[PDB]
Amino acid sequence: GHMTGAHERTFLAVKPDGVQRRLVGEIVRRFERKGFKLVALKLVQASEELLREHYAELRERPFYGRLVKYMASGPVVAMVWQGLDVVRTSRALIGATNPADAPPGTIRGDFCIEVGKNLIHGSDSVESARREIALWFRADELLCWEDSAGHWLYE
Amino acid sequence: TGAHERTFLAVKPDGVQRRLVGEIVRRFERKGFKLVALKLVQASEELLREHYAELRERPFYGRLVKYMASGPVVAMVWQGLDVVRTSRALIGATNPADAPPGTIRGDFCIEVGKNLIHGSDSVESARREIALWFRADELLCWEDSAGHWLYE
Amino acid sequence: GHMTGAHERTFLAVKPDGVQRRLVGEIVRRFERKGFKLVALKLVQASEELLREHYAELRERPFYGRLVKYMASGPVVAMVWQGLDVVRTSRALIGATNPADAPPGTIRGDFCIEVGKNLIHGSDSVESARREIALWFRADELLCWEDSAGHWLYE
Amino acid sequence: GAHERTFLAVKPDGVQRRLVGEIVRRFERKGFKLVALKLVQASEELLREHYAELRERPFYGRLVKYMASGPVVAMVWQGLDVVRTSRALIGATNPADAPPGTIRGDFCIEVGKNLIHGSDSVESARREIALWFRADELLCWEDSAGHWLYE
Amino acid sequence: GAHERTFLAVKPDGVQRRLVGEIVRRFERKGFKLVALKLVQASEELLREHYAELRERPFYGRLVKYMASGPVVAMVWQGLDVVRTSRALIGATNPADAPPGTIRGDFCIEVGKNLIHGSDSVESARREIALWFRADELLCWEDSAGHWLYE
Amino acid sequence: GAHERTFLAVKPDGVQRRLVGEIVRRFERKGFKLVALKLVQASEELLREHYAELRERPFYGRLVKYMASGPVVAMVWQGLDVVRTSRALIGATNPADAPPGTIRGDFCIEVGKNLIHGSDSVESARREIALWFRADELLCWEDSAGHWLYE
Ligand SMILES: Nc1ncnc2c1ncn2[C@@H]1O[C@@H]2COP(=O)(O)O[C@H]2[C@H]1O
Ligand SMILES: Nc1ncnc2c1ncn2[C@@H]1O[C@@H]2COP(=O)(O)O[C@H]2[C@H]1O
Ligand SMILES: Nc1ncnc2c1ncn2[C@@H]1O[C@@H]2COP(=O)(O)O[C@H]2[C@H]1O
Ligand SMILES: Nc1ncnc2c1ncn2[C@@H]1O[C@@H]2COP(=O)(O)O[C@H]2[C@H]1O
Ligand SMILES: Nc1ncnc2c1ncn2[C@@H]1O[C@@H]2COP(=O)(O)O[C@H]2[C@H]1O
Ligand SMILES: Nc1ncnc2c1ncn2[C@@H]1O[C@@H]2COP(=O)(O)O[C@H]2[C@H]1O
């Protein structure tokens, strides 16, 4: 928002490769240790229809069909994290979309190799986040809770 | 059900607040269990009364229910051979005082009322708890590429 | 005390081997993650006199002299931790005095090999803790602070 | 230059969030030698002196009040280029600009809750070390790893 | 007794699950000294000899076939009571009986996929070391940590 | 491109500081496939040839002597763009320039004690792999993770 910005939210999804390679906890832990507030979480198998909409911007790219099929092929961990500048900061935490360009210390820099098996998706902007959160979650899945760590993360 | 056995695990509000969700999940992942359901919820007192019905005559029942309803919980289902009993071993004794180092409660907790997690105590309790907390369409079946390296 | 027991304190010292082998942080982290409250901490070089008094109970053992000399030979990290049953629980976290008998998951079980190079000392009882705390720390080195994590560790 | 020293302080947020060990471990694993350490509650007067250069900034008063409000872990680390390298390990003062892999990049969000203070220069380090520690708190020890860290 | 040695092998499941580094790190952090190491594919002939004591057990044939089926990381570690202590670090042969904190307790489920083999005695270690390594693969090096690990 | 290979060696400082497991774990967690591994002490003759491109540099002689002075862990890792990516994981040759999150950024201080050597190109890797390993030490194995790492 514009109050303090602290209620900004982003959508993050661990892709099937992240689940298969047993990196869910590792990924969650990095967001937790950063100070962000987990406000929604579910393991789902996403429909192709949802994924087509999710990735509509990429519909003209040659990998689009396989991306959609692959993301529909197995479990995904869908999440919403909340905090100041969470959208941009989460993109920084995960690293460049192509792991080859993601420095060590980022999730993709540390844990994967190839752009099509890049572990995670994070919203690229506040507007994309609003759209992605709405697409993947119902409103009643976004939890309001009193974060005891807020005091130590925010001035 | 052998390798398809399932257990219910919930990270309690203290585990969420202390930022130990990832740590807990990681321990189950590294053990080789298969995550088949997961959600962040705020459970109603009604659900929790039913969850803990066996304990209704204990003096801590009311506060346990209120506490578990007071904040977010991470509900989970894990699948694998002897996962119910093995999960109990990984988490440690219900009372952290009796949970050795290396277990979740042994490493992270002090008091029985702030003991981070609940895990099903038996296959029958797991069936009941899974049904109570999850709909069938929240339980995912997936083909585990690691299964070959964990099982015969 | 007897109120709730939550203000019990224990004395822990990282020995020179723990400093040399770069395990100070690892050891502190294990007490932090357990939920105990750090109420004193200092790096010191302990005098032989203090150590003779500290280990008076062992004065008849053949290794007493070398123990005293060794503990005086390098930096020690002196600590006081506070919490319910902290004395006994800390002993469990550190493991048996002899690392050969300390199971994996304990500090000595994970990190050292021989009884004379066993990384750490923890008070063996509430009375020894009272004595050790008094010996190593002045009262004004024991800090009273409001522990925000207390709410999540104590019912 | 192996005997250079820097002053580092874990702020109350780092103590509260149980990150003292994590922070120390990062300095240990880098190869630096811990030569002083204490848990203290610093007076406002000490902190006013510590942060004197910032006295005209709008956040000065609250910075001082906050730093005095809870326990801090004061430390001195020793090694080649420790001042500048510690700054690199901690990351930008403002966590917004600190990349993942740094302490603030991994653990913090806001400049006012940024876990730690490290000396910004050798001159500031000398001043800060002297302010927080007495000479007899600074230990000399022979580092068995030194052979494997320094050519 | 500080020069005792044991043989450890990471089994194909440990390599496939990418736990080699994790396993090595546990022995390193304990203080033991790595004196030999190689990635190999063992022949069934070698493995039959390795596990000759088990030749009458019903799982012998499949154990041999499985251990020959893919790469193994063979190792020798040195230190006081390394044989017995390594067995404790790895945990009970059946992971069902291996407590959390042990390698098998933390990482495995089933006795047939139990990540690692460690010598059961000093004599078996001598025999296993000889079987898997040539003499010139066992390295003598001066351990800078030795002074901080041993009396 | 997925079958590209690089040569990595943990230098004596990495072995002495007990960071072998840590280093291996970083390559494993990235997704690369370990296809050769051994603990060795290299001769000066081998090392002279290994570092021949640096023969005119003032540190060449000391580098050769140092690398011959104790055990090294030689490795080959396989995967897409593994040469360039391994260089990124290890960080700048000089640790002063290597950011936190890299191996040298997290663990080292000085260029001469920089823990590890990684091939600087595909061609140098081919040459280094050939120099340090016999062909029969490079293992081909079926990687269960391949499906989750590659398209
Ligand atoms: N050039 C590419 N070839 C194949 N897949 C790609 C390419 N670029 C992007 N992708 C994938 O397309 C995905 C779309 O956005 P994600 O954040 O999910 O991460 C992206 C990659 O996983
Ligand atoms: N004596 C007790 N006092 C308070 N809470 C208790 C006591 N015994 C059990 N509990 C709590 O009751 C919970 C019921 O099952 P859980 O697995 O949630 O873990 C248990 C503890 O957190
Ligand atoms: N049998 C022994 N031989 C040598 N040192 C010992 C022996 N038993 C105990 N010690 C050491 O004496 C120390 C006294 O108590 P600590 O907890 O400091 O840890 C003990 C060991 O480090
Ligand atoms: N704009 C600001 N608002 C609040 N605090 C600030 C601001 N800029 C700097 N600081 C704080 O001032 C502190 C002084 O130096 P430190 O290294 O402690 O880290 C600095 C920050 O924590
Ligand atoms: N009942 C069993 N079924 C299958 N494998 C077994 C059984 N009991 C023991 N083993 C395996 O046999 C191996 C022999 O020694 P290891 O140390 O390699 O570890 C043992 C187990 O992996
Ligand atoms: N100026 C230097 N002084 C000393 N060693 C150097 C210098 N520059 C490069 N090196 C070392 O020489 C090595 C050559 O390649 P390495 O990858 O082994 O890593 C390099 C460094 O360890």
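We number chain F the way Swiss-Prot does; in order, the residues shown are 19-169.
Structure determined by X-ray crystallography, 1.8 Å.
Cβ atoms here come from the backbone N, Cα and C positions, even for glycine.
Swiss-Prot lists F:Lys29, F:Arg105, F:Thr111, F:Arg122, F:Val129, F:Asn132 with the feature ADP binding site, giving experimental evidence as the kind of evidence. Under DSSP, F:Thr111 (ADP binding site) is assigned to coil, being neither helix nor strand in the three-state scheme.
Listed in Swiss-Prot as a mutagenesis experiment, F:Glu40 to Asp is described as follows: Impairs hexamerization; when associated with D-46. Decreases mitochondrial tethering activity; when associated with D-46. Neighbour count (other Cβ atoms within 10 Å of the Cβ, all protein chains): 22 for F:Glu40 (mutagenesis position).
Looking at Swiss-Prot, you'll find the mutagenesis F:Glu46 to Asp noted as follows: Impairs hexamerization; when associated with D-40. Decreases mitochondrial tethering activity; when associated with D-40. Cβ neighbours of F:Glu46 (mutagenesis position) (same chain, under 8 Å, six or more residues apart in sequence): F:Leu52. In the three-state DSSP reading, F:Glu46 (mutagenesis position) counts as helix.
Annotation comment: Swiss-Prot describes F:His135 as active site, pros-phosphohistidine intermediate. Within 10 Å of the C-beta atom of F:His135 (active site, pros-phosphohistidine intermediate) sit 21 other C-beta atoms, taking all shown protein chains into account.
Among the recorded positions F:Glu40, F:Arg105, F:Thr111, F:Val129, the ones whose Cα sits within 10 Å of the Cα of F:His135 (active site, pros-phosphohistidine intermediate) are F:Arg105, F:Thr111. Cβ neighbours of F:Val129 (ADP binding site) (same chain, under 8 Å, six or more residues apart in sequence): F:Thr111, F:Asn112, F:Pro113, F:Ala114.
Listed in chain order, the extra residues whose Cβ falls within 8 Å of the Cβ center of the ADP site residues F:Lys29, F:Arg105, F:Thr111, F:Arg122, F:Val129, F:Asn132 are F:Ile108, F:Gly109, F:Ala110, F:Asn112, F:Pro113, F:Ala116, F:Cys126, F:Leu133, F:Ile134, F:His135. Taking Cβ-Cβ distances under 8 Å and a sequence separation of 6 or more, the neighbours of F:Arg122 (ADP binding site) in its chain are F:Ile108, F:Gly109, F:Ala110, F:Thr111, F:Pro113, F:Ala116, F:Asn132, F:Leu133, F:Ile134. Cβ neighbour count for F:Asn132 (ADP binding site): 24 (other Cβ atoms within 10 Å of its Cβ, all protein chains included). When the alpha carbons of F:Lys29 (ADP binding site) and F:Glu40 (mutagenesis position) are compared, the span between them is 13 angstrom. If you measure from the Cα atom of F:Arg105 (ADP binding site) to that of F:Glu40 (mutagenesis position), you get 16 Å. Counted within 10 Å of its Cβ, the other Cβ atoms near F:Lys29 (ADP binding site) come to 23, all protein chains included. Filtering of the recorded positions F:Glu40, F:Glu46, F:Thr111, F:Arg122 by Cβ separation from chain E (threshold: under 8 Å) yields F:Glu40, F:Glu46, ordered along the sequence.
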